[PDB]
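**Student:** Structure in structure tokens, see below.
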Amino acid sequence: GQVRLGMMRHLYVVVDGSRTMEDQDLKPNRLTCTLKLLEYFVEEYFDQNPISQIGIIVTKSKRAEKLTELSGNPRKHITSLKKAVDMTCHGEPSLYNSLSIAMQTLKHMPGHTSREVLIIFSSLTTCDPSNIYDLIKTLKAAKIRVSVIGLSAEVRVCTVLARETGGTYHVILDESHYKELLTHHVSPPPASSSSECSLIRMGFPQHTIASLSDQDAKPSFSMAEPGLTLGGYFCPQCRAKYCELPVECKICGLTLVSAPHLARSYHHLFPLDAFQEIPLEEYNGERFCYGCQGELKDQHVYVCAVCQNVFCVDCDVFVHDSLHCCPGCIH
Amino acid sequence: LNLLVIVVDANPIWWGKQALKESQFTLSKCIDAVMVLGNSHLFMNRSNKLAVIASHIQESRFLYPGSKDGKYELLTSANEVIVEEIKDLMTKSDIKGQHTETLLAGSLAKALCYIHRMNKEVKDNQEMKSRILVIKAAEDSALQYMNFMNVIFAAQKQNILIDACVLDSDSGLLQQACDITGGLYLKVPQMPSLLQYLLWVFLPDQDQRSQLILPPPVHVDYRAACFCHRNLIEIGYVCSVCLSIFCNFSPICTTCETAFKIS
Amino acid sequence: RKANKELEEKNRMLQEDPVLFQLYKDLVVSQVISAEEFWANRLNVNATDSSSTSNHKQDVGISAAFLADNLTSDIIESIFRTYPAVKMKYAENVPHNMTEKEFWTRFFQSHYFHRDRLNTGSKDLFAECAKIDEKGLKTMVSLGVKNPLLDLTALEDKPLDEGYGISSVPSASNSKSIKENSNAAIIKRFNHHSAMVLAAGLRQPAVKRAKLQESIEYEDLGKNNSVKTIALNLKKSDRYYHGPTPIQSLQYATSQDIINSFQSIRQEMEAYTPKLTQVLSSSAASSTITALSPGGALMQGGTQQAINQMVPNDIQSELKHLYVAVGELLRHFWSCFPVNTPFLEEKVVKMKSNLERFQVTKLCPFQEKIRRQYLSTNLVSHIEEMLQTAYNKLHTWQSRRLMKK
Amino acid sequence: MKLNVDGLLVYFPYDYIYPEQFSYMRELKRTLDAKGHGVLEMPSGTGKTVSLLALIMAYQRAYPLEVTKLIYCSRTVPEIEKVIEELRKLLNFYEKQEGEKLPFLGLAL
Amino acid sequence: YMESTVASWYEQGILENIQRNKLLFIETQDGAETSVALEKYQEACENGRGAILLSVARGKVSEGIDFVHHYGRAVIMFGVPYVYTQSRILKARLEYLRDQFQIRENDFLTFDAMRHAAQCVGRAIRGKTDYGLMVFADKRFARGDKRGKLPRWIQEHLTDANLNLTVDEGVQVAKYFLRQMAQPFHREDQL
Ligand SMILES: [Zn+2]
Ligand SMILES: [Zn+2]
Ligand SMILES: [Zn+2]
Ligand SMILES: [Zn+2]
């Protein structure tokens, strides 16, 4: 797509902790497989979108539990998921209070964040404290986007939830299909005609080591069991002390970003194109791969759009998944 | 099983100015230090693999992909084909004027997909730690920064380390790459001594970076400028449509012609 | 004494969170600000007990049925919502003439503990009251949503006619048994439990036709494939190509040098296959090694990191108290500070922030004097940098707003 | 989809059927070639009422010289209303294709 | 028989487990109580909580009703439409069909039972693009004459492996059915 995307993205993951998480349709029980692919999900999402954040709610025993708050580093989330392997999964799940707390925070937030909730939802019987239909009308009117990945069944309710919060509903066959769905929700989803297009004020703090062998330095502890920090990253708005640069300013409200962070997600904006895939021999006067200078010992030849060079299957998967650019069009 | 992928920045203009300088250190000792590093890497273990790429100004042609000398034949034949290939490459060449600064993004792209296919070649018993040495001697063009970051992030994902020996001038993008991927950066202070840095700071593999005490990491500058006046920024204005850095606040966003909503 | 309430609040806090109580003392008790301000602008708590309660899903009489073997559990709260007749009965019984001692003493009677006869355990009379609520909705009480939906004509079509019909035998005034009557009664109770559950969770041409309508609607073609896409066609992408790296000194000289260098390097690479260029290379090997070694070149006298670990632990506790306190101070300061918010209430809050700032600097100087005069080490001047930048933004805002007068 | 049902063009209402609809034509090809009652069995997949009306209108259009009035007979009152409104959809399709003059007194009772 | 079955699903400890999985709506022969049980059965599906309507294969519950795209996924035909209150109108119509028409006793009983059973289970594919489980629960539907009088568009999809399944084999066939038939079956798979 050549469309607007939601690139600052407070996503918020709601997992079941239902009775139906303990069912053994997957190769381990659904809790374990779901939690493993969420570990992979947090990894690839922080690997691809650096500005954004994640928060994890386990929904358990008709109540909702904010298990890990909305933050932007994978250590705390994956540590909490390694903890949450050990849980119990008892009682029916309430999708009311958790969506209420997520709405309550995601109603007054800066209008440019595409505020997104991902409900990995398994069971069928849901207890509703208010009216479910009025909750969807409210959540339709409340600026947020909710997408539900479903297990074992499809409720016209998850379809209404997905198409109204503006999300997408999906049901799971396999391990591989479920990986494809979470990979589909890694990428920044396109924006509606409703979300604010603001201009967030940003800060770009340089790294600062101990000035000149600590000749008149500023010895601090940290800012969020810490040692004595000699130098590091400042915050020019408030001039505080941060160890890791990609941290929302804890005492100002500025967002702090290093030079790579914006460049780590530039491929979404000038994206790739399609490779013309042709299996047969077909006029190939360029026998060797323009990717890595190797012969084409298979019947799959892939030719770009602009330069129209030659690529094999290995160069296809590598260019379209990782390098994100054609090597020909750079030249 | 390891895979060193040397990349030698064969700028014919730069080494031509180096050979008209009538110094001690010309391109012959550069490519010879490359081959002695390659034979040393194949020499350290039987299972090691080697691939040597030469970024020319307009092409990324690979160099690498009885015992009369007395060396192992699989080493004598490889050295003969690398020597004859650089002599066919650099001597009989072309001349163009619009594109005369060297490239490094394409050769790194070929190295990335080569390591991908050679990791598909690997069977289930063994595994392969891979890295890319970059021997840079020219000035990198700014014009391919959009491309260049991409290959770094590919080496971020594919877990390929990146190392760099720069010869004459410092290079911000390449020390940036060696900071991101976890590799190593080194600016040589005296050129005739280039061969064994490759032998003891860039020869040792991933399970010898942690054992050897090595020259310390230089602090990496995360300088950032606008697309407007190219000057250094500590607080900038970044659009959410174009995703571009502006220095001073402006009504109409130039990078994507955005009908900017004003509050 | 402050406020019968608040006095319990700020107190409850001071007591519990040991990292926050401390702070509360270090700020209020230290004579920097007043207790009311601190507890005032520190709103961070939950909405309700669970932002709502647990609605009566179903089997509110049969979740842990009749056995625990204005507050209560899930069953008592769901009955309090679901059957308001039981709510008014709880208003009558418990307020007048009996207590939970007498009421639960009259609860361990039969049908609930003696297992007499009531067709089920302790939710049986609750199911009978739900059946009476259904019969009140059908006989005494009426509905509400009955217009085109729940049409009267559809109801008229059912039930045939009062006079004798080909198959009149439908509802028989005779034939009332024991087990058959009990089974019919159970069905009515279950149907109304769902109806009461819908009433509790509220904080025919109707259904079939309305969902048939949901399946219709041409929403897909209603607007577009992806609403109103704002196609992002970037104007000046060259600003992306050479990014935020500053302009290096890049002055390649005149294109005569291009031709000269092409000539010299085409003549240079002409030579090949020496076999031996290692007379100079052995010189290089004796030379390359020196650079690798710490002695000589390539060593910066770096990775030293001379630290001051002399009195670790109690000074670390001091700095934990100090960074928590100054974090709260600068939290309030830079939270109200950023946008000027050009009115008189926010400027008055800024003046209170100025007073708290000056007394914070006094308390920080007092804490530095009481701490660092022990063994003469451990520069605390980072906290003084933070508070000096607060001081500086305050005076710079004052001069800026006086220029904006 | 513009069916030839051996005398007449038929505009399939919405434009979606399985290949069984082509088999469906053959089944009533026998039904109206000779007049004399006839029992059909289309399962519940195809437009029950929609299927029972497209081909009979195709025959009456191809050769409508021996048919005055259709008397549909469905039992339940919602079906009466449902079959009338599907007939009304088909006349609206029929008049979208043609023009405005589509004399047709449909009538429930 | 539904009276007696749902009676002995209570004294025997079964029906609370069926409650734990889905919400029952048992039938009665009131004209208004059936309509309320149907309305709550269709509201429960909209709530998303599992529902389950169990009725009699003779009455008005299955006459007017047409299978919903998502209102009935699994039509469970309990028993073979067999009665136990026949006076002599049945015996006399059967004596007539022996005598003056030529149709057997055991032929007409099987015909009548199968037209009622496949009537209450035969409107499932309201729209070609619908998935519908339709189980027959007793052994008599496998006995050749009774299976031979179901229509052709149901015998075509009645596999010999599916013939006389267990409960749990049928449950696993239902799971594999629903999983293979909940995927995107778009219009491009039909042209
Ligand atoms: Zn700040
Ligand atoms: Zn291309
Ligand atoms: Zn290739
Ligand atoms: Zn822009």
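So this one's electron microscopy, 3.9 Å, going by the header.
Backbone N, Cα and C atoms are what each Cβ position is placed from, and that goes for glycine too.
Dumping what Swiss-Prot says about this protein:
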- D:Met42, D:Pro43, D:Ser44, D:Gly45, D:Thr46, D:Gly47, D:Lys48, D:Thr49: ATP binding site (BINDING)
- D:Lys48 to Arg: Decreased transcriptional activity of the reconstituted TFIIH complex. Damaged DNA opening by TFIIH is impeded. Loss of TFIIH 5'-3' helicase activity, still binds GTF2H2. Does not restore nucleotide excision repair (NER) in deficient cells, does not bind UV damaged DNA (MUTAGEN)
**Student:** Between D:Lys48 (mutagenesis position) and D:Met42 (ATP binding site), find the distance joining the two CA atoms and give it rounded to the nearest Å.
**Tutor:** 7
**Student:** Mind checking which of D:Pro43, D:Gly45, D:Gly47 has the fewest other CB atoms within 10 A of its CB? They're the binding-site residues.
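**Tutor:** Across D:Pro43, D:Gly45, D:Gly47, these binding-site residues, the one with fewest Cβ atoms within 10 Å is D:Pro43.
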**Student:** Within 10 Å of the Cβ of D:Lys48 (mutagenesis position), how many other Cβ atoms are there?
**Tutor:** 19
**Student:** Are any of the binding-site residues D:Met42, D:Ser44, D:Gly45, D:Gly47, D:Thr49 near chain E, where near means a Cβ under 8 Å from a Cβ there, and if so which?
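**Tutor:** Listed binding-site residues passing the 8 Å Cβ cut to E: D:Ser44, D:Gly45.
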**Student:** If you count Cβ atoms within 10 Å of the Cβ of D:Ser44 (ATP binding site), leaving out that atom itself, what do you get?
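**Tutor:** Counting Cβ neighbours of D:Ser44 (ATP binding site) within 10 Å gives 18.
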**Student:** What other residues of this chain sit with their CB within 8 A of the center of the CB atoms of D:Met42, D:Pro43, D:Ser44, D:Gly45, D:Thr46, D:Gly47, D:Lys48, D:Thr49, the recorded ATP site?
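**Tutor:** Near the ATP site, the remaining chain residues are D:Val50, D:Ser51.
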**Student:** I'd like the number of other C-beta atoms within 10 A of the C-beta of D:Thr49 (ATP binding site), please.
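**Tutor:** By my count, 18.
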**Student:** Under a three-state reading of DSSP, tell me whether D:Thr49 (ATP binding site) is helix, strand or coil.
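**Tutor:** Once the DSSP labels are grouped into three classes, D:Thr49 (ATP binding site) ends up as helix.
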**Student:** Would you mind checking how many other C-beta atoms are within 10 angstroms of the C-beta on D:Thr46 (ATP binding site)?
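**Tutor:** Excluding its own Cβ, the number within 10 Å is 19.
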**Student:** Under 8 Å Cβ to Cβ from D:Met42 (ATP binding site), same chain, six or more residues apart: give me those in sequence order, or none if nothing qualifies.
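**Tutor:** Those within reach of D:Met42 (ATP binding site), by Cβ under 8 Å and sequence separation of 6 or more, are D:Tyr24, D:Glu27, D:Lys48, D:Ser51, D:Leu52.
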